[PDB]
Amino acid sequence: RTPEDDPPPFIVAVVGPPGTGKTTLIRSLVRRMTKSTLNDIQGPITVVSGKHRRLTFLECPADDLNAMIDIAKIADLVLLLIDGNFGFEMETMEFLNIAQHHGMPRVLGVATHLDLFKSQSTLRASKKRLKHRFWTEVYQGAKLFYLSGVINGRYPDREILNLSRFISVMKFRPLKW
Amino acid sequence: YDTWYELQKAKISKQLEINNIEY
Amino acid sequence: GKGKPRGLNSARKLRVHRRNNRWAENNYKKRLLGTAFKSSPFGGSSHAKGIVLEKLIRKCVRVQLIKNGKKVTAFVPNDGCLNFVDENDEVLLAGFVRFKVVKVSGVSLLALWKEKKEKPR
Amino acid sequence: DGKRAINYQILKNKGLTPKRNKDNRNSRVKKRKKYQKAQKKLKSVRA
Amino acid sequence: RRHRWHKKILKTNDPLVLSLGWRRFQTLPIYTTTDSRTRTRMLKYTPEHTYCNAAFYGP
Amino acid sequence: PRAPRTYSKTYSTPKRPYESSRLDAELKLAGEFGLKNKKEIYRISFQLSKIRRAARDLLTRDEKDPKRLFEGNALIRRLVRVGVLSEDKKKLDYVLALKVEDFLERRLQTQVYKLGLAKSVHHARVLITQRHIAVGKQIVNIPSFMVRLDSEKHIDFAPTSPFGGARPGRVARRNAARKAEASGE
Amino acid sequence: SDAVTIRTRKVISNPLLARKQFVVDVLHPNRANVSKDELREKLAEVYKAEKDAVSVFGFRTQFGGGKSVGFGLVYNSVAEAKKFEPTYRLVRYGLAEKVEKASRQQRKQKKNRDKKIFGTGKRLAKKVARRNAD
RNA sequence: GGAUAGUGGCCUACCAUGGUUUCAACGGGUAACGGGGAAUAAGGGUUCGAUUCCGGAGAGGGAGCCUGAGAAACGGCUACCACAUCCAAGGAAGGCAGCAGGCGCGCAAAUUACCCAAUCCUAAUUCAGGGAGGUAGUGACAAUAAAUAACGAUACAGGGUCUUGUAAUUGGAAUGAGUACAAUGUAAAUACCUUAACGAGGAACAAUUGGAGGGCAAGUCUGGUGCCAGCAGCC
Ligand SMILES: Nc1nc2c(ncn2[C@@H]2O[C@H](COP(=O)(O)OP(=O)(O)OP(=O)(O)O)[C@@H](O)[C@H]2O)c(=O)[nH]1
Ligand SMILES: [Mg+2]
């Protein structure tokens, strides 16, 4: 039951803990796909990708569970972001359970705050542990993106390019509801 | 056809395209 | 003495006779024609995907296979996990009622019985 | 801090496993006491 | 069921804020088990690791 | 697009695993020699079977065959140098009559226990595992070292490994610090 | 850190590159390791070596500590010690400065961009300037 | 005789009627690249071998050609077939069975990383280039070795004056999984080997996967549930 002439924009909801930096992620995505830096992001924001695709980004209010549940009910792509140095948090687990029970959308993991690690051994081990916990919660083999720094208020260009490239070729599943 | 899943998907598609073409 | 020839220069007769006679063996024929897996309930597969059609005796369910379309009975181990399958569920079945339920909705039944995972709906 | 940290129950994720002894981690100590009970039985029957 | 990561069990005639469909609302469910497919036995608590039926008023 | 490196399996799981006679025989083996699991017994049995196959193939060969002489002398010399065969048992009829207990006796765990200073095979296992053994002057921490016959007399504690002096370990320093900062004043 | 013993075995004189090649092994029973600059200084004072003409480059510490075996070599008249050594070992000893380039992707992309022009390209630059300016 | 680098029905003009086969010619099938090799065996056999080496063929499918010592070359050219990109609608351009990476189902699986330091290759050439190759990252392919504890004192249970088990009992030793100055390592790193310091009583620094009359081992253990025109009647 999807249109063939003019499909609606896919909704990309970004979900994570409060201070982990989702505004910088949507800012960098919009800047890379429009070559135009935008500030003071609030509400859903619509961007066009390719010749047919459009993505409407929406930031999740982190503290509330109510609009969080509504977002998990509505969203078609969910960029779920986790602090790398801290680890998994309760908001991530709650959103994952709500999404799993209400009809699982396409979940894409991203990990931030990875420049706080002072050793490469701890960084690799923590990346492996987070990836395997994500593979427990989501399907196994699911790929997640590792974000290095926030050096100019935004993420490095290569990781943002791969984020944009993965969601510009992906297809979605017909949910029952 | 060849598979029951394929023929049911084809049935869904053919009623969808009849609805589209009468639209 | 015996039926077979025993000449030094009679390898051709023995080889031709063996080649002719191996066709009357069931294993040889069904392994050369590639039709030995139609006697299996799954076909050529080891697991089969199916639709949970009805809840049956008490432990088993009635599940319709998606490939050929015929409906069989399925064994759900750990009888409480009977309630995980609800209606029209996508299951992956293995042989055991000759069948059993292994993977419901992509995840495994042992990851749900031990509460390791939760069912994606 | 106000960050809701992870829990041990939900991180390692070992649910409904039977509670096993401390000696099931290491096979050497378990086989040690198995052989020790065996030789105690042998010493009890060979008197 | 009681969710496997929720620490405490539920209680009969206590408020629960549940989301169903598009709606999110607070109800007063009553948890019942079955008396082996004979009647509806009223459960005062929620079982720790099994499933119980629940009746509640709503849309 | 390179040369493959060779590898082999060192053990073999038995076809008849849980028959009672071999089960309690290997239980006695792993208890008297302090083995961790059953892979030690299977590995020693694999080595014994390889040696038995070599000895059988050599004994089917004729006497004074240079192949038989060369490989038999090499095998007997190797097993004498390891410490399995006795010095008065240099015949192929005697290596066909070997046993796994000879190989299990020769390992570093028993050979440090049998020389004293360990008082049990499991204390010896822990002592080896915790980086204490000095074979010759080289630190060994592998319990299946299979001590050579000529190297049997050089086993002692390390220049490291505080039982051989040289600055006692961490928990002794912890105890000294606690007795100095609390019991001292 | 009581004392270190420096033993140079398998010494072969190589007049082909005008040097001497050997396997060093050091007995350092206590401290931590070899301290390759300090080891280079003492190996320099061993023969008569004028330290900048000494190169020790391969090292591995024996299991259990105390003993470390590596391969090194000593030149003479440090001019051909600069001539015959690899660049990275010269930089490692402080005898050369690390040159700064772009990464391989940037260099290859620059080469492929310069592959698409014929000549110096000043003609094309003036042509596109007068075309897009007016 | 032509053509070929050259032999040759390779082709052409002429002339004969020959050539293969039940010792299987010819046609068909092959989920058939071949070999070195791999597995199971005591031997014979049987099965596998796309794949680290050698040989062959191909570069979406036919066909043709230039250059050059060497190509019927496709990270060379021309045309046809099928796909398919750009636009101002006139025209231009294309070939991942190279390295990454993506699609091919709405049910999934390595990095669009670093470097020529090693091995070699190319050139006018010690110097430049090399996704060839090496380095690190990544789902337990397969394979090797190996931690998760060791020694005691006290009270009961023992075998009974010298030998063991149990304990919300207790005493000090020893050590690495991790963290980390340093040094080594390396093209620069990561890691390994070494090491100043931190790091253990619930060793919480928290080992798993199955099964129990059999077969080829370990329950003549316990409770609960559906039914009975069986006894009693709500135990
Ligand atoms: N070190 C580090 N800091 C980051 C990273 N990403 C974001 N930050 C910082 O974290 C800060 C907080 O994130 P915000 O920009 O406020 O985005 P937010 O998640 O919506 O937080 P709120 O606006 O308060 O809801 C930012 O100002 C960034 O500077 C990262 O990857 N590494
Ligand atoms: Mg923000």
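Using the numbering of Swiss-Prot, the residues shown for chain A are 61-237, in order.
Each residue, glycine too, has its Cβ placed from N, Cα and C.
Sequence annotations record features per position, and here Swiss-Prot assigns domain 'Bms1-type G' to A:68-233.
Within 10 Å of the C-beta atom of A:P78 (ATP binding site) sit 14 other C-beta atoms, taking all shown protein chains into account. Positions annotated as ATP binding site by Swiss-Prot, on the basis of sequence analysis: A:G76, A:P77, A:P78, A:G79, A:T80, A:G81, A:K82, A:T83.
A:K82 to A appears in Swiss-Prot as a mutagenesis experiment; the accompanying note says: Strongly decreases binding to GTP. The C-beta environment of A:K82 (mutagenesis position), restricted to residues of the same chain at least 6 apart in sequence and closer than 8 Å, consists of A:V74, A:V75, A:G76, A:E119, A:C120, A:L139, A:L141.
Sequence-ordered, the extra residues of this chain that approach the ATP site, with Cβ no more than 8 Å from the Cβ center of A:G76, A:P77, A:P78, A:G79, A:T80, A:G81, A:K82, A:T83, are A:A122, A:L141, A:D143, A:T172.
Reduced to three states, the DSSP call for A:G79 (ATP binding site) is helix. A:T83 are the binding-site residues among A:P78, A:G79, A:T83 whose C-beta comes within less than 6 Å of an atom of ligand 2, given in sequence order.
Fewest other C-beta atoms within 10 Å: among the binding-site residues A:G76, A:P77, A:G79, A:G81, that description fits A:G79. Ranking the binding-site residues A:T80, A:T83 by other CB atoms within 10 A of the CB puts A:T83 at the bottom. Listed in sequence order, the recorded positions among A:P77, A:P78, A:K82, A:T83 whose CB lies under 6 angstroms from an atom of ligand 1 come out as A:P78, A:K82, A:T83.
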